[PDB]
Amino acid sequence: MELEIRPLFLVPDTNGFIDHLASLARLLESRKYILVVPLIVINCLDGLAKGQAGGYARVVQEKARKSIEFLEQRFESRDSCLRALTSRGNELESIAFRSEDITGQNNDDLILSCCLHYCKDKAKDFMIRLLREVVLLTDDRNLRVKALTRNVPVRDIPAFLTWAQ
């Protein structure tokens, strides 16, 4: 089947935040899109922020801190275009106080499940191209593959931001 793609929900991965926070911020500011952050991503960010250190590690840790700060601020403000999704498929409107991992922890699975949550297919819709309103934002080539073979659209963040105007 062929896809008809109309971006609405955007699902980023951890490195999206580390590498591209400012762009994500811009995307959220646009108000055109719903940014849906897998809860595991936030957890991952929490872990990097905390730490368990070399230069690169320290650099990432700060980037991770900045990302959390961003998220917390936006959620606290009740930003209508920002959501978090649990592993179980629950949308969250607050992240105020998170359950932390015992220790620092590979999340394609869950990221993909997030994306797929917003693929709302019904027998009706086929009695035809496949409507898709979700896009995975990633630089990971393997993750990209997995998404594509699952009929989940993908862009890198730079590419997406550019497209978005």
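Residues displayed in chain A correspond, in order, to Swiss-Prot positions 1239-1290, 1296-1348, 1351-1372, 1380-1417.
If you're wondering, the header gives X-ray crystallography, 1.9 Å.
Even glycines carry a Cβ here, placed using N, Cα and C.
As annotated by Swiss-Prot, Mn(2+) binding site applies to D1251, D1353, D1392, with the evidence given as a curator's inference. Mutagenesis annotation in Swiss-Prot: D1251 to A, described as Impaired nonsense-mediated RNA decay; the structure shown retains the original residue. Quoted from Swiss-Prot, the note on mutagenesis experiment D1251 to N is: Loss of endonuclease activity and nonsense-mediated RNA decay; when associated with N-1392. As a published mutagenesis entry, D1353 to A appears in Swiss-Prot alongside the note: Abolishes RNase activity. In Swiss-Prot, a published mutagenesis experiment is listed as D1392 to A, annotated Impaired nonsense-mediated RNA decay; when associated with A-1251. In Swiss-Prot, a published mutagenesis experiment is listed as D1392 to N, annotated Loss of endonuclease activity and nonsense-mediated RNA decay; when associated with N-1251.
Recorded features from Swiss-Prot, shown on the structure.
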residue: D1251; record: mutagenesis position; DSSP class: coil
residue: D1353; record: mutagenesis position; DSSP class: helix
residue: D1392; record: mutagenesis position; DSSP class: coil
Ask   = Here the mutagenesis positions are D1251, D1353, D1392; which one has the lowest number of other Cβ atoms no more than 10 Å from its Cβ?
value = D1353
Message = Beyond the listed site residues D1251, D1353, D1392, identify every same-chain residue whose Cβ lies within 8 Å of the center of their Cβ atoms for the Mn(2+) site.
response = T1252, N1253, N1352, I1356, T1390, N1394, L1395
Inquiry  = The deposited coordinates stop at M1372 and pick up again at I1380, leaving 7 residues out. What Cα-Cα distance does that leave, in Å?
reply    = 8
Ask   = How big is the gap, in Å, between the Cα of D1353 (mutagenesis position) and that of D1392 (mutagenesis position), rounded to a whole number?
value = 10
Message = Spanning 2 missing residues, the endpoints are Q1348 and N1351. What is the Cα distance in Å?
response = 8
Key: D1251 (mutagenesis position) and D1392 (mutagenesis position), Cα-Cα, nearest whole angstrom   = 9
